[PDB]
Amino acid sequence: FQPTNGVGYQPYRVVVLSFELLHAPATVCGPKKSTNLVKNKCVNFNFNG
Amino acid sequence: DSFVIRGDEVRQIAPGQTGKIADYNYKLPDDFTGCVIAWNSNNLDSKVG
Amino acid sequence: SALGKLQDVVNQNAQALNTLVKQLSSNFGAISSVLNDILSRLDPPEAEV
Amino acid sequence: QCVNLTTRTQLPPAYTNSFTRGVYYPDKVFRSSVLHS
């Protein structure tokens, strides 16, 4: 790699993230604020994604 | 609707994709019917210094 | 064995209901079999499809 | 370090019948009371 190279010859850093969703215990989750759990009634719920 | 952005944010204009521009600056709906036209402007919109 | 003919009807009715519940399980050629899962993973614009 | 244990010759392979042993869980999904293929 050289600084005078073209755009197609410039070095690009590639990071690929591979995921598996909703088939195992999740060590990592999105920053959604936890709310109180309400049971025995109709509610819109998001549990572990 | 007209604006000026940088190149790496141009893909953020397309509907369904997120970013700084898509989340905090300008958002298109998922059912958007229209066109996106982007062209280079480094000759006139770039100032020395 | 005399009442076997009547039982046939019970077997067939139950078998058919069972076959339908089994089909409800198939992914039908998608990324996921669970409807809540595909609503979770994707934004609308291809989730409708 | 190495020790050259030497088998003068390999004994002919012995074949035994596996008795329907060895089926693993496919994925970590809780399944109960079902015949899942």
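Numbering, chain D: per Swiss-Prot, residues 14-50 in sequence.
Method of determination (from the header): electron microscopy, 3.9 Å.
For all residues, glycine too, the Cβ spot is worked out from N, Cα and C.
Quoted from Swiss-Prot, the note on natural variant D:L18 to F is: In strain: Beta/B.1.351, Gamma/P.1, 19B/501Y. Within the same chain, no residue at least 6 positions away in sequence has its Cβ under 8 Å from that of D:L18 (variant position).
Here the residue is the original one, but Swiss-Prot notes a natural variant at this spot, D:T19 to I: In strain: Omicron/BQ.1.1, Omicron/XBB.1.5, Omicron/EG.5.1. D:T19 (variant position) has a Cβ environment of 6 other Cβ atoms inside 10 Å. In the three-state DSSP classification, D:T19 (variant position) falls within coil.
Looking at Swiss-Prot, you'll find the natural variant D:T19 to R noted as follows: In strain: Delta/B.1.617.2, Omicron/BA.2, Omicron/BA.2.12.1, Omicron/BA.2.75, Omicron/BA.4, Omicron/BA.5.
Of all Cβ atoms in the protein chains displayed, 6 besides its own lie within 10 Å of the Cβ of D:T20 (variant position). Swiss-Prot gives this note for the natural variant D:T20 to N: In strain: Gamma/P.1.
Record note (Swiss-Prot), natural variant D:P26 to S: In strain: Gamma/P.1. The unchanged residue is displayed. According to DSSP, D:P26 (variant position) sits in a coil region rather than a helix or strand. Annotation for D:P26 (variant position): no spatial neighbours, criterion Cβ-Cβ under 8 Å with sequence separation of six or more.
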